[PDB]
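Structure first, then comments.
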Amino acid sequence: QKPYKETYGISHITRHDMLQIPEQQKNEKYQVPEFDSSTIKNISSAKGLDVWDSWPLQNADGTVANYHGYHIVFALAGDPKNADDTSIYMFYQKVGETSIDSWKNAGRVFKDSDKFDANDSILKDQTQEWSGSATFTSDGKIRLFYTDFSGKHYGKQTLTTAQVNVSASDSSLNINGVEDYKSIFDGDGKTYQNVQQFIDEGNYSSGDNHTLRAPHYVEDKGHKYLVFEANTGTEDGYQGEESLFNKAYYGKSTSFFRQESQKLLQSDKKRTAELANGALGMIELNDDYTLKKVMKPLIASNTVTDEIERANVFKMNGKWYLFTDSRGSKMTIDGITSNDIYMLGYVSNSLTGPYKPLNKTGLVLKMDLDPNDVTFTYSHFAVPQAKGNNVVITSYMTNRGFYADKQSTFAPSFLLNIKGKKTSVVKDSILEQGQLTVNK
Ligand SMILES: [Ca+2]
């Protein structure tokens, strides 16, 4: 196969940039701070459930919404014994409260019968509800986006929306039901991989890893978009043997391409690399939240990894910041280990790009604790704030099903300082578990 160069007009997480991270990550400015295990509590209202990936109800610009005097956080929860028990619950606190003990549980967003009542062919085959985002509409409605996972159809993942109907009183919030509950996007094969393409490979035992999830709502100039975890399709640089010869995925120089590509081809990571075609995708939505336009990915991670999760994007002080979480264990980069877990980040003058790496390489956060560590965190997420140079990093703490007495819970939040194309963790900025804003 001859070397070639093709960007497909999109940005790329390159091998060269990733290779810089192992040395860089030793700098405390890019490290999830150490947490104090004796301050950590289970979510008391979640009653022995694991509570992991969690997200705030947001305004269109990503700031935290105020619903009738309450903050709302949606989260995946389930029985610690059953790895396939995953539904979305809605938690809430009065605005002003900070303690983890302030979070009340409104229960599941969905009834089991809702997916059938939706009159939606894909939804009626759902077995789990995976994570997403939620926006607070201009007419005062709670608009949810999440991933419909079908365990019985080879792990199909479909971007899905619903309006959550909630009555508010002085004391409580109550979920009355949902409406406008519908599939929006299941891939198109050319821009984003679909489940059939995964099945064509031999599904799970092929080593391929199909993703179409983590839908994040954002607006710009009154246009509505989802940015999401995906994989590339046939027309924007697909997985395959040929992909290892695309210099766009390497960066730096032809010298670097020749050296790195031949190492990769001689390595035990060649096949993994060939299959690796992660992407942060984008679609525009109509005003009824249906699909308007499939758009090109903002960034892709060909050869590096198949799995870039928890897509997030927002404008802050005149620039756009794009983030994703990713496990070192599924990467193919020398010096990145199975313990390493990252939030990577990119910056643009426009929502639609082009995006270049933060801190030269893409590194924003590094967390490398043992999976057994009670203070292990995952699903790091930057919550934009109304003003200032700080965002709040939320994450879940404690691996699912690991400890009888210590469930997955809200991690202590902390601050990340962002200016220009640089970030730093704010020294001793640890907040309460699950705290969403600096303002109180
Ligand atoms: Ca793949």
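Note that chain A carries Swiss-Prot numbering, so the residues on display, from first to last, are 34-473.
This entry, so its header tells us, was determined using X-ray crystallography, 2.1 Å.
The backbone N, Cα and C atoms fix where each Cβ goes, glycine too.
According to Swiss-Prot, the feature active site, nucleophile maps to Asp86, an assignment based on a curator's inference. Residue environment of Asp86 (active site, nucleophile) contains 24 other Cβ atoms, counted within 10 Å of its Cβ in all protein chains.
Quoted from Swiss-Prot, the note attached to the mutagenesis of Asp117 to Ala states: 2-fold decrease in catalytic efficiency. Synthesizes a bimodal levan molecular weight distribution. Look at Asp117 (mutagenesis position): DSSP puts it in coil.
Counting every protein chain shown, the number of other Cβ atoms lying within 10 Å of the Cβ of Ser164 (mutagenesis position) is 25. Swiss-Prot documents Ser164 to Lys as a published mutagenesis change and attaches the note Loss of activity.
Around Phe182 (mutagenesis position), a 10 Å sphere centred on its CB holds 21 further CB atoms from the protein chains shown. While the structure shown retains the original residue, Swiss-Prot records the mutagenesis experiment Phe182 to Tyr with this note: 1.7-fold decrease in catalytic efficiency. Synthesizes a bimodal levan molecular weight distribution.
Residues within less than 8 Å, Cβ to Cβ, of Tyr187 (mutagenesis position) and separated from it by at least 6 positions along the same chain comprise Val228, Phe231, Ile232, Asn236, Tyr237. Here the residue is the original one, but Swiss-Prot notes a mutagenesis experiment at this spot, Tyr187 to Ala: Slight decrease in catalytic efficiency. Synthesizes a bimodal levan molecular weight distribution.
The Ca(2+) binding site annotation in Swiss-Prot covers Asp241, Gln272, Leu308, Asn310, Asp339 and is backed by experimental evidence. Counting every protein chain shown, 21 other Cβ atoms lie within 10 Å of the Cβ of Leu308 (Ca(2+) binding site).
DSSP assigns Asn242 (mutagenesis position) to coil in the three-state reduction, placing it in neither a helix nor a strand. One mutagenesis experiment named in Swiss-Prot is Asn242 to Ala, and its note says 14.6-fold decrease in catalytic efficiency. 2.2-fold increase in KM for sucrose. Levans are barely formed.
In Swiss-Prot, a published mutagenesis experiment is listed as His243 to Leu, annotated Decrease in catalytic efficiency. Sequence-distant neighbours of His243 (mutagenesis position) (same chain, 6+ residues apart, CB-CB distance under 8 A): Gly188, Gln190, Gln226, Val228, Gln230, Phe231, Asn264.
In Swiss-Prot, the entry for mutagenesis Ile341 to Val states: Increases transfructosylation activity. The structure shown retains the original residue. Taking Cβ-Cβ distances under 8 Å and a sequence gap of 6 or more within the same chain, the neighbours of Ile341 (mutagenesis position) are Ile46, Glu262, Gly311, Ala312, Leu313, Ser334, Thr357, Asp358, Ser359, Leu377. DSSP assigns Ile341 (mutagenesis position) to coil in the three-state reduction, outside any helix or strand.
Annotation comment: Swiss-Prot describes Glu342 as active site, proton donor/acceptor.
Looking at Swiss-Prot, the entry for mutagenesis of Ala344 to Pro says: Increases transfructosylation activity. Contacts of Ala344 (mutagenesis position) defined by a Cβ separation under 8 A and a same-chain sequence distance of 6+ are given as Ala247, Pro248, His249, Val260, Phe261, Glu262, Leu313, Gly314, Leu355, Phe356, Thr357, in order along the sequence.
In the three-state DSSP scheme, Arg360 (mutagenesis position) is classed as strand. Cβ contacts within 10 Å of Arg360 (mutagenesis position), excluding its own Cβ and spanning all protein chains shown: 17. Mutagenesis annotation in Swiss-Prot: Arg360 to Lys, described as Decrease in catalytic efficiency. Reduces affinity for sucrose. Synthesizes mainly oligosaccharides, but can still catalyze the synthesis of low amounts of levan; the structure shown retains the original residue.
Listed in Swiss-Prot as a mutagenesis experiment, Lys363 to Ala is described as follows: 2.9-fold decrease in catalytic efficiency. Synthesizes only high molecular weight levans. All protein chains included, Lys363 (mutagenesis position) registers 17 other Cβ atoms within 10 Å of its own Cβ.
In sequence order, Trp88, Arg343, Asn345, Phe356, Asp358, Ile426, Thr427, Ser428 are the residues near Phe414 (mutagenesis position), counting only same-chain partners six or more apart with C-beta under 8 A. What Swiss-Prot notes for the published mutagenesis of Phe414 to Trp is this: Increases transfructosylation activity.
In Swiss-Prot, a mutagenesis experiment is listed as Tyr429 to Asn, annotated with the note Drastic decrease in catalytic efficiency. Reduces affinity for sucrose. Synthesizes only oligosaccharides. Within the same chain, the residues at least 6 positions away from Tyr429 (mutagenesis position) whose Cβ sits under 8 Å from its Cβ are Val84, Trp85, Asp86, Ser87, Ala108, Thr410, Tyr411, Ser412, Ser441, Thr442, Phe443, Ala444, listed in sequence order.
For the recorded positions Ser164, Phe182, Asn242, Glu342, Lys363, a Cα-Cα cutoff of 10 angstroms around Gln272 (Ca(2+) binding site) retains nothing.
DSSP assigns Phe414 (mutagenesis position) to a strand segment in the three-state reduction. When each of the recorded positions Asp117, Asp241, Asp339, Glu342 is scored by how many other Cβ atoms sit within 10 Å of its Cβ, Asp117 comes out lowest.
Here is what falls inside 10 Å of the CA of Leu308 (Ca(2+) binding site) among the recorded positions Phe182, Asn242, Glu342: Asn242. Highlighted here would be the recorded positions (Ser164, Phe182, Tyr187, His243, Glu342, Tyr429) whose C-beta falls below 6 Å from ligand 1, but none qualifies. Highest Cβ count within 10 Å among the recorded positions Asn242, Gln272, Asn310: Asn310.
Relative to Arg360 (mutagenesis position), the recorded positions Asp117, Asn242, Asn310 all have Cα atoms farther than 10 Å away.
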